[PDB]
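The structure appears right after this line, and notes come after that.
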There are 2 protein chains.
Amino acid sequence: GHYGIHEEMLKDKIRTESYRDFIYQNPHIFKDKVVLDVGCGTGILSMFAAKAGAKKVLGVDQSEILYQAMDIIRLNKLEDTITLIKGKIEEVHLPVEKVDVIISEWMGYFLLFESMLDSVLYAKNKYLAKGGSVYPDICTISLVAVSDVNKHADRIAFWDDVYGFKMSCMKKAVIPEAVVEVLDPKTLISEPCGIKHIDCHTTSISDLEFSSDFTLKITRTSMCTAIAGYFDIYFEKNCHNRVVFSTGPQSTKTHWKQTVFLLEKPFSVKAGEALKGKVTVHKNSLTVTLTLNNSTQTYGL
Amino acid sequence: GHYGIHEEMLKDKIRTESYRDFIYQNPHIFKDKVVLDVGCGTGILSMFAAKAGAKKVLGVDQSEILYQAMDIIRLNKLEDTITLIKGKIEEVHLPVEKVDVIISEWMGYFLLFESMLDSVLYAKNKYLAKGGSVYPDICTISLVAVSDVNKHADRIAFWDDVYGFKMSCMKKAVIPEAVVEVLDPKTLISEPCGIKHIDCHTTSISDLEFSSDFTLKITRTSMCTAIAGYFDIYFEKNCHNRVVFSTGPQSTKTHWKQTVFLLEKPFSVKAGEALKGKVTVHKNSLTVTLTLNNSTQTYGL
Ligand SMILES: N=C(NCCCSC[C@H]1O[C@@H](n2cnc3c(N)ncnc32)[C@H](O)[C@@H]1O)Nc1cccc(-c2ccc(Cl)cc2)c1
Ligand SMILES: N=C(NCCCSC[C@H]1O[C@@H](n2cnc3c(N)ncnc32)[C@H](O)[C@@H]1O)Nc1cccc(-c2ccc(Cl)cc2)c1
């Protein structure tokens, strides 16, 4: 309902220019097509789709931001092409049987935390025509090892001496909370490992709960204090100009930053070591169970 | 209920060292006294009060953080002195008739936004002994003129061109929202003006809704784009070592930062000009009505 969410998303240039570049550089995907923008917000993606030659764009949003979108569409003289519908995409009546293309920015922290993927897959199954397309079409989640004894002390050991008083019992409440924040790439001590690969054409809501063994190729002898998670978004199907962006620490900052799982017990690793563990994501809000160096912890965000 | 609020408050050194210094440098205020900590959190102020020679400290908190406080008090071997009570200070039964000293950190953004002052004044009226003391005892709110055409363009004019599309109608929704953020002291273009003076010994919840004429002595010929608000906290009554801290832009950053009211229509001012306006605060959440250069706007936070 709040303009603040839409301001931060629109001011993320990696995000918004990626969608803009996909749409403007692949207009053959949109030309004379019926396009559904799931959770359209201000209507920015509906308007990209219209300028790329869409026959009809249906922007749907459940929130009061749609009333801003109605006015914005009119200011840009696209009400001829873009029809806006207020309500849950699961609930509303659409004035078409079927759509050629679905577009959405559905992605949460660590891809899946408080994500809309559920609503997009509903829209796909209800409304996507035989041989239609969904964008972005491919997503991955990666983990990477971190060494940052200073940031670990600042969040954990901090509680041992607070202006002369012991507050040690507070550490049990901090460890299980994933942190969202921009990591210094200098603190990465492994190659990343892919733990999940989603093609939005072939996935179901049940595929989004997963387990993966992983191996982190250690590149620096150090104390491992944390595992960081991020995701890569690809526009591929039928593209003459493929688009990708990363939310990883070695790439430009996005409003997603990185998701960080602090280790209760940091442990030493050696350059050339293959660090083996297991990660499981449950949908329930989202939880991440991490097994590493013969201990297991469950995190939430 | 969440550790995150308490972490940010405890890591604010201006805040926490101010309370620590008041209590440790004025132990004659606490010696053999019965002390009530309203909204005690982790119990940090209860423990300061105990080390300064308190006969009995009653820490009261409505939230689950009290269960952490019960353990923390035990880790520091002060359960002899500090009794912790779970519930609203308005509701709970205290094991005393009366208290000598009330201590609290009740202060919101711009002092009064989502502040606990209501609950402390209830505690004062119910439980403060004849000739008892409340700390901090004196608070002020100040306004100051700002020139920052770049930050104003980044929040307002931004909406006129969003990746080639007009979103101008969004400005009406942004202007009425106070911003909390740390100002560059280089962007201040007036002496501050005091608009409110609270002595917690002599105020009532009705005094917290106020109107004030103000005069801002302009120090730099410029465009005025915003009015900023902040507050100063004083520990005075019976102190051999008075303590004060500011949340103003010319002082060290606190977790309160500054509250900024963006002007819909920036206007030019001349060094030596006495800029006259009127501010009114209503309790309702909090609203701030501002009259300046012959236009009025109501803000919320
Ligand atoms: N970028 C994000 N994309 C996820 C998705 C973000 S809502 C996108 C839009 O869809 C709407 N909608 C949702 N479910 C719907 C439904 N079933 N049917 C119809 N509409 C539906 C909804 O009203 C909204 O307008 N996520 C996100 C992740 C991390 C941080 C932030 C963030 C950052 C900064 C701030 Cl200040 C606030 C938030 C945002
Ligand atoms: N520093 C602040 N002090 C105001 C007050 C802050 S609660 C203090 C404590 O009193 C409790 N309580 C409240 N009403 C009560 C009652 N009637 N009876 C009994 N207990 C009561 C409550 O459970 C809590 O534990 N405010 C504040 C202002 C601006 C920003 C932030 C902030 C910054 C960062 C983050 Cl991550 C989160 C929040 C905090």
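Shown for chain B, in order and in Swiss-Prot numbering: 225-508, 514-530.
Cβ atoms are placed via backbone N, Cα and C, with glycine included.
Copied over from Swiss-Prot:
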- B:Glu329: active site (ACT_SITE)
- B:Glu338: active site (ACT_SITE)
- B:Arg239, B:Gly263, B:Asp285, B:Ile313, B:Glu314, B:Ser343: S-adenosyl-L-homocysteine binding site (BINDING)
- B:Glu338 to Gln: Loss of catalytic activity. No effect on ALDH1A1 activity regulation (MUTAGEN)
- B:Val403 to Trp: Reduces catalytic activity (MUTAGEN)
- B:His464 to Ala: Loss of interaction with ALDH1A1 (MUTAGEN)
- B:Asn465 to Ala: Loss of interaction with ALDH1A1 (MUTAGEN)
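Comparing local CB density within 10 A for the recorded positions B:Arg239, B:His464, the maximum falls on B:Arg239. Here the recorded positions are B:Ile313, B:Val403, and the one with the most other Cβ atoms within 10 Å of its Cβ is B:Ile313. Take the recorded positions B:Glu314, B:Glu329: by the count of other Cβ atoms within 10 Å of each Cβ, the lowest one is B:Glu314. Annotation for B:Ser343 (S-adenosyl-L-homocysteine binding site): same-chain Cβ neighbours under 8 Å, separated by at least 6 residues, are B:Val262, B:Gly263, B:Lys312, B:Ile313, B:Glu314, B:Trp330. A distance of 32 Å separates the Cα atom of B:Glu338 (mutagenesis position) from that of B:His464 (mutagenesis position).
Distance noted between the C-alpha atoms of B:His464 (mutagenesis position) and B:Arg239 (S-adenosyl-L-homocysteine binding site) is 20 Å. Proximity to ligand 2 (Cβ under 6 Å from any of its atoms) holds for these recorded positions out of B:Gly263, B:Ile313, B:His464: B:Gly263, B:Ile313. According to its DSSP assignment, B:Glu338 (mutagenesis position) is coil. In terms of C-alpha distance, the listed recorded positions B:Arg239, B:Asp285, B:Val403, B:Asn465 place B:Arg239 closest to B:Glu329 (active site). Between B:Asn465 (mutagenesis position) and B:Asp285 (S-adenosyl-L-homocysteine binding site), the C-alpha separation comes to 29 Å. Fewest Cβ neighbours within 10 Å among the recorded positions B:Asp285, B:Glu338: that distinction goes to B:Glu338. Counting in whole angstrom, B:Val403 (mutagenesis position) lies 29 from B:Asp285 (S-adenosyl-L-homocysteine binding site) by their C-alpha atoms.
In the three-state DSSP reading, B:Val403 (mutagenesis position) counts as strand. Gap between B:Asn508 and B:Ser514: 5 residues not modelled, C-alpha separation 6 Å. Max Cα-Cα distance over the annotated S-adenosyl-L-homocysteine binders (B:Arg239, B:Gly263, B:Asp285, B:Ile313, B:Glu314, B:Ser343) is 25 Å. If you draw a 10 Å sphere around the CB of B:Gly263 (S-adenosyl-L-homocysteine binding site), it holds 20 other CB atoms from the protein chains shown.
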